[PDB]
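> Please see the structure below; I have some questions.
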Amino acid sequence: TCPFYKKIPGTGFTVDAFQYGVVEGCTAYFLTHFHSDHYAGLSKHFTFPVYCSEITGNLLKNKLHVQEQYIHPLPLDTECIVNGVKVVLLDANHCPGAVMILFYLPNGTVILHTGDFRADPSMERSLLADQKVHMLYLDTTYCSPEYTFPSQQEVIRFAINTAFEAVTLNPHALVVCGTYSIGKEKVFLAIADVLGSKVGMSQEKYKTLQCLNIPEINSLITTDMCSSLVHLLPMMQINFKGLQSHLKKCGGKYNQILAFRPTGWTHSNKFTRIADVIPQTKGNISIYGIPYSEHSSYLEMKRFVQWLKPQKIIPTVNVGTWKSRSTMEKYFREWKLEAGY
Ligand code: NI
């Protein structure tokens, strides 16, 4: 059964609610982004209206085979009417196609559902600036002060400098990057760009990237592994065994691998700066875990909420334990007392 925090009161709507069968009284199903914990349940057999971004709709149609007549893509930053209710989709600074959803209820209540997001000050000058929000359904993934991580720009700087140094010292080194879903494309695209290479990948991953409206993508990616010195592999293969095995398949073209695992947060964040990150090495294979996050840090989250000043917060992440829930509620009260709302 659908949980309460996926239902939008006063409407016929749900958010990211496809794994519960036919939801009682739901007249339109919103999907914030194409990640499997959110889309779980969609297929060619779905016959209700799905509302989403253009990019998310390209992925629904091509990867899951949802029929076109049930996909309702909306432009961003544009007031739209859905079953008699005004809605706006806003960029979530998550993965490609990811949105937040503003709902203007008939009674005057305004609700913002962040989906998954990485809060940014640029959001303080979207259509959010123009009215009060009463209720916030918040991505609380990293809602605790231990979660610090660097900007995306610093992490990409580190990766590009590390890759360009390694390959310049050894023109026979291969760079490998791990992936298991959309998001974090900048990692592999920035490395390929500095090395003057395309990114080589499976046909299935190339199909996924072609759904994303990224400019000049035919210029940056390829299925010809032989012509590429940056390869993408499933995240599961980014270990010493999987990478040794890959290097065998390359037929003596390469004699070293430098691999990157973009993770979210790991506890090495609490002690070490990005400058200071070092790999795990075995033989001719080095693996770097880099803290490239597509979710808010604690401080970024705090800043957004203190700016927005909602009347009520509904967390959407870490809701399954009483200790998590209590911890999050204590932070929300601190933020409200410190800022004065
Ligand atoms: Ni996500």
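What you see of chain A is 700-1040, where the numbers are those given in Swiss-Prot.
The deposited model was determined using X-ray crystallography, 1.5 Å.
Note that Cβ sites are derived from N, Cα and C of the backbone, with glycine treated the same way.
I grabbed these lines from Swiss-Prot:
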| type | residues | note |
| --- | --- | --- |
| MUTAGEN | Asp838 to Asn | Impaired nuclear focus formation, reduced interaction with PIAS and increased sensitivity to cisplatin |
| MUTAGEN | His994 to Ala | Impaired nuclear focus formation, reduced interaction with PIAS and increased sensitivity to cisplatin |
> List, in sequence order, the same-chain residues at least six positions removed whose CB sits under 8 Å from that of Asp838 (mutagenesis position)?
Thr813, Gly814, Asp815, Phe816, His994, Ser995, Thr1015, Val1016
> Inside 10 Å of the Cβ of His994 (mutagenesis position), count up the other Cβ atoms and send me the figure.
23
> Look up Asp838 (mutagenesis position) in the DSSP assignment and report helix, strand or coil.
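For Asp838 (mutagenesis position) - judged by DSSP and reduced to three states - the answer is coil.
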